[PDB]
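What follows is a single structure, written as structure tokens, with notes after it.
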Amino acid sequence: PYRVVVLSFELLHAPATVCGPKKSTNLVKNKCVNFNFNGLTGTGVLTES
Amino acid sequence: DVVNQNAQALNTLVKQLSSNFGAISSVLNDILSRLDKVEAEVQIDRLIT
């Protein structure tokens, strides 16, 4: 008898719930930076609102 | 009726960015990181046209 596990996943159609598996970075404001959030990516200046 | 006129043009142009144009998704980074490079070139070519 083997405990055969058939593992599968599906990103790339929806936002995600199983995240932060690794370490994040710090905030940089008032500069043209490259931000990466949970679902949202992009590049811009992160001013204070 | 000039100013409104020109404004409508610009608005309509930006509303062509959220349009699929027969491809998979309007947001370009998704097609950049879901599919293979030939398939990505096909869907990006639909968006470019």
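Residues 950-998, in that order, are what chain B shows, numbered as in Swiss-Prot.
According to its header, this structure was worked out by electron microscopy, 3.3 Å.
Cβ atoms here come from the backbone N, Cα and C positions, even for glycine.
Under its natural variant annotations, Swiss-Prot gives B:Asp950 to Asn the following note: In strain: Delta/B.1.617.2, Mu/B.1.621. According to Swiss-Prot, the natural variant B:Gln954 to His carries the annotation: In strain: Omicron/BA.1, Omicron/BA.2, Omicron/BA.2.12.1, Omicron/BA.2.75, Omicron/BA.4, Omicron/BA.5, Omicron/BQ.1.1, Omicron/XBB.1.5, Omicron/EG.5.1. Under its natural variant annotations, Swiss-Prot gives B:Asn969 to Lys the following note: In strain: Omicron/BA.1, Omicron/BA.2, Omicron/BA.2.12.1, Omicron/BA.2.75, Omicron/BA.4, Omicron/BA.5, Omicron/BQ.1.1, Omicron/XBB.1.5, Omicron/EG.5.1. B:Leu981 to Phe appears in Swiss-Prot as a natural variant; the accompanying note says: In strain: Omicron/BA.1. A natural variant is reported in Swiss-Prot for this position, B:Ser982 to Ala, and the note states: In strain: Alpha/B.1.1.7.
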Most isolated by CB count within 10 A, of the variant positions B:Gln954, B:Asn969, B:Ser982, is B:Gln954
Identify, among the variant positions B:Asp950, B:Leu981, the residue whose Cβ has the fewest other Cβ atoms within 10 Å in this structure. B:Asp950
How big is the gap, in Å, between the Cα of B:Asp950 (variant position) and that of B:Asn969 (variant position), rounded to a whole number? 31
DSSP three-state assignment for B:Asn969 (variant position): coil
For B:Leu981 (variant position), what is the secondary structure state per DSSP, taken as helix, strand or coil? helix
